[PDB]
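Undergrad: Sharing a structure here in structure tokens format.
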Amino acid sequence: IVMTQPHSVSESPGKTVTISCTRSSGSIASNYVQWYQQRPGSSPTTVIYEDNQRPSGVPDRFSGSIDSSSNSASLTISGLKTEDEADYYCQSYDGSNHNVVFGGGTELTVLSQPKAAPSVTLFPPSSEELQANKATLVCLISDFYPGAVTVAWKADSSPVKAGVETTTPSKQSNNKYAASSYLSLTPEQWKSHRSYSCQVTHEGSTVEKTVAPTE
Amino acid sequence: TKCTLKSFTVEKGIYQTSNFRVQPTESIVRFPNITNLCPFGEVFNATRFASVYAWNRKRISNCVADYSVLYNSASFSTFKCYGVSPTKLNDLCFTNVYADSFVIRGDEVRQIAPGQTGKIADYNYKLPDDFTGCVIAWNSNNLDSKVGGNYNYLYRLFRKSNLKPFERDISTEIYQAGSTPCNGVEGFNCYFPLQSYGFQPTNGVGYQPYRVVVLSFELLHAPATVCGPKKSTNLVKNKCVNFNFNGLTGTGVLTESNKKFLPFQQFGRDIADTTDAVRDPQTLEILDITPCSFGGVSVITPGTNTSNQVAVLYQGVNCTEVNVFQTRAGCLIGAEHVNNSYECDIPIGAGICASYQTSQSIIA
Amino acid sequence: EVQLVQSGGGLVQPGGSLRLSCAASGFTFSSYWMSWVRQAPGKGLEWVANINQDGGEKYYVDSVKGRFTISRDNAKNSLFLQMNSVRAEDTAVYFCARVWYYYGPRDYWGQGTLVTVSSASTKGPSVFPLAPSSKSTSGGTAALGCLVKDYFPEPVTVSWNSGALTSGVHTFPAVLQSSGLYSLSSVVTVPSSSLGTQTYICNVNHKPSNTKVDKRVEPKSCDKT
Ligand SMILES: *[C@@H]1O[C@H](CO)[C@@H](O)[C@H](O)[C@H]1NC(C)=O
Ligand SMILES: *[C@@H]1O[C@H](CO)[C@@H](O)[C@H](O)[C@H]1NC(C)=O
Ligand SMILES: *[C@@H]1O[C@H](CO)[C@@H](O)[C@H](O)[C@H]1NC(C)=O
């Protein structure tokens, strides 16, 4: 048994966009459906429980219904503003073996920053770190609103992807991100490739920049 | 005093100004032990049921239906209500409770709901639109795993007439496909209105004993006969409070007394037909009742011509529930007690008089 | 009115475990159920286990069945969760929340316990600058930063000259490589006018160790700019 839930969703302040939560086995009208909200950096809180009703304190804009068509649920979150941009989870008691199954989460955000193309900035290794065999590859990009960073790596002759790992972006001052990438290197195999290009197709250009391994 | 006398210059004497009264601070609610519990235990784990369509009805009478055992257990599987709010069932009183119960399988739990009709909409017990109640269906595969697949809860199927809300589909009429009636045993397009059970434990997960006890509610003009228990607060003494006993309701202090009531005697009354004693509902202790301190306020002034300082005299009140000097007629606040005896100038009561002498201050 | 707190662990290791204690106060801790829910970093929520009123039943999940022991003392109004033989996938933040009723949600949650498993204990790491020379002096947004690798805890707050050469720093968290390798790096914007004027000196703020060594960066001003 698992609770399906969309990964991310984004829009502008305006009409409402409901969040779906489809079950996998059993019936949805056999138990209650709750919706929790977890603020980044604090403890979760209950917003709506027993979707046919709503508790006090929370404004009546947060509404939800029950869809018994394919054992799913909907949370019609109305009034999209800045104080509602957070994460939400799904929960419904289904396990007959005394198990509480939870959802996957969401990334409901807003739209306030304009569209901008991220710059391609590749950083070559240095000499102080290159004592015997040690270096890194920094292709940090900036000036981009969407957090779905999609970059690539190629040493001018092959899309090297061994040990691919990206850096988690952080919230900048004016609602920006600093997503980077960190690909694994070759300590004793620096003479195999004398160039390293960093390609990026994060909704924009595709210009690649080359560097030198050790000079 | 000047406002009550409607003047600016008053003479010597004691004048009545107002009438003060102490207000109750808090309230105390006392109810006896919660006895006479409703026999809801024999509804879930008891002998087998009669049949599916031949479900038995168990009405409810004057009792104490505690809900702290329904939504606080784990033996059940489904607890989906339809506008009942079990969190507030302890503060809601009903009059008609329908304790319907029958036997179904795991796949038939979905078909029994006001929002999902079908096989159980015209062939077995049907649910109304409102249906103020919660469905209670648990997996009964604990000991209902007998061999052979005993088919005794034969449910009637393929019935023409639709089933009415809160009724049974008892009709011994063979299934006719639209031809002449056979009037026999599976004759010309005939089928007996019975279906064979036998969901053995080695048959499947969906085919298991899932005895469901349907519970609903209904309000009528009759007085509330079935309702949940009530709450009770902590006992407080020696304070002007507002007691809220089972049969008594009023204000006054609640102190201890040496009176002894009879086993059946509960209340307490004086000669003037006034309540003066109450018995504790929870424990066995006679609590005395006494009205809180009241009375008028009087001032003792030596005249605005001589001076302007005055005193107050709360008549009939103790000096604890209000310099201060307990007299035989109240608490004269604002005067000193001198042992020297002089002529009475301003009468106060019980021989005590006041005067403006020597540094100048009101003496008593 | 209900304000729950929990503590009793800052760092664990394989084999050696501890016992989490959730102090119950404010409300009446005699008519409500209790259950633990953990949250993995970058994941959702997972139901750990449940517990009865005082000693009725202790329901566990099939994942941790056999290596977790839950308890609850109704007398002192406390909830104890003792662990044993901590696995590798148990790296998650645990939350304490009371259960209103067995078929309902949780009213008040706890505060979170940072319980993580990581080898490669406290040691002396090194910092290495970026030295942007090849295609970053004039192509794109010119910037530069530092790099802190192979450091066990996370107390580092990378600054520039202790607040003397700051022009806008956007520091992002690090990430675990295999089991104990964390690669932290900072970045600061430069108007591309003082690359060969003032030499940059990055400083580390490691609390356990003393990473006060400012590694000199070598701007290759003769190659491109
Ligand atoms: C039957 O079920 C009730 C649930 O209210 C439970 O309290 C009781 O222990 C069970 N067993 C008997 C023999 O009543
Ligand atoms: C039942 O009544 C007795 C009589 O004093 C009292 O001591 C006891 O506390 C009562 N039971 C409960 C559960 O309050
Ligand atoms: C007034 O209250 C005090 C304080 O308990 C008490 O001792 C006294 O008997 C009461 N009555 C009078 C007339 O003082």
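Chain B is numbered as in Swiss-Prot; the shown residues are, in order, 299-620, 641-676, 689-694.
Any Cβ shown, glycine's included, is placed from N, Cα and C.
Among the features that Swiss-Prot reports, domain 'BetaCoV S1-CTD' is placed at B:334-527, with the record citing experimental evidence. Listed in Swiss-Prot is the mutagenesis experiment B:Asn331 to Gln, annotated as follows: Reduced viral infectivity. Annotation of the mutagenesis experiment B:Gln493 to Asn in Swiss-Prot: Reduced host ACE2-binding affinity in vitro. Among the sequence features in Swiss-Prot, the natural variant B:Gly339 to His is noted as follows: In strain: Omicron/BA.2.75, Omicron/XBB.1.5, Omicron/EG.5.1. In Swiss-Prot, a natural variant is listed as B:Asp405 to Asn, annotated with the note In strain: Omicron/BA.2, Omicron/BA.2.12.1, Omicron/BA.2.75, Omicron/BA.4, Omicron/BA.5, Omicron/BQ.1.1, Omicron/XBB.1.5, Omicron/EG.5.1; complete loss of interaction with host integrins. According to Swiss-Prot, the natural variant B:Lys444 to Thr carries the following note: In strain: Omicron/BQ.1.1. Record note (Swiss-Prot) on the natural variant B:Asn460 to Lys: In strain: Omicron/BA.2.75, Omicron/BQ.1.1, Omicron/XBB.1.5, Omicron/EG.5.1. Annotation of the natural variant B:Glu484 to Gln in Swiss-Prot: In strain: Kappa/B.1.617.1; the original residue is retained in the structure shown. In Swiss-Prot, a natural variant is listed as B:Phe490 to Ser, annotated with the note In strain: Lambda/C.37, Omicron/BQ.1.1, Omicron/XBB.1.5, Omicron/EG.5.1. What Swiss-Prot notes for the natural variant B:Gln613 to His is this: In strain: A23.1.
For each feature listed, report its degree of burial, its nearest neighbours and the pertinent distances within the displayed model.
TA: In sequence order, B:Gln580 are the residues of the chain that are 6 or more apart from B:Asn331 (mutagenesis position) and have a CB within less than 8 Å of its CB. A coil conformation is recorded for B:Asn331 (mutagenesis position) in the three-state DSSP classification, outside any helix or strand.
Annotation for B:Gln493 (mutagenesis position): same-chain Cβ neighbours under 8 Å, separated by at least 6 residues, are B:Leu452, B:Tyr453, B:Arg454, B:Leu455.
Counting every protein chain shown, the number of other Cβ atoms lying within 10 Å of the Cβ of B:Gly339 (variant position) is 10.
Sequence-distant neighbours of B:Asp405 (variant position) (same chain, 6+ apart, CB under 8 A from its CB) are B:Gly504, B:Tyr505.
For B:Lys444 (variant position), the Cβ neighbour count at a 10 Å cut-off comes to 10, with all displayed protein chains included.
Taking Cβ-Cβ distances under 8 Å and a sequence gap of 6 or more within the same chain, the neighbours of B:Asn460 (variant position) are B:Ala419, B:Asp420, B:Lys424.
Sequence-distant neighbours of B:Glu484 (variant position) (same chain, six or more apart, CB under 8 Å from its CB) are B:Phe490, listed in sequence order.
Annotation note: B:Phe490 (variant position) sits in a coil segment as assigned by DSSP. A 10 Å cutoff on Cβ-Cβ distances gives B:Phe490 (variant position) a total of 13 other Cβ atoms nearby, all chains included.
The Cβ of B:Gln613 (variant position) has 20 other Cβ atoms within 10 Å, all protein chains considered. In the three-state DSSP scheme, B:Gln613 (variant position) is classed as strand.
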Undergrad: Between B:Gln613 (variant position) and B:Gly339 (variant position), find the distance joining the two CA atoms and give it rounded to the nearest Å.
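TA: For B:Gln613 (variant position) versus B:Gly339 (variant position), the Cα atoms are 61 Å apart.
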Undergrad: Which of the recorded positions B:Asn331, B:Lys444, B:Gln493 have a Cβ less than 6 Å from any atom of ligand 2?
TA: B:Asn331
Undergrad: How many Å lie between the Cα of B:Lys444 (variant position) and the Cα of B:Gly339 (variant position)?
TA: 24
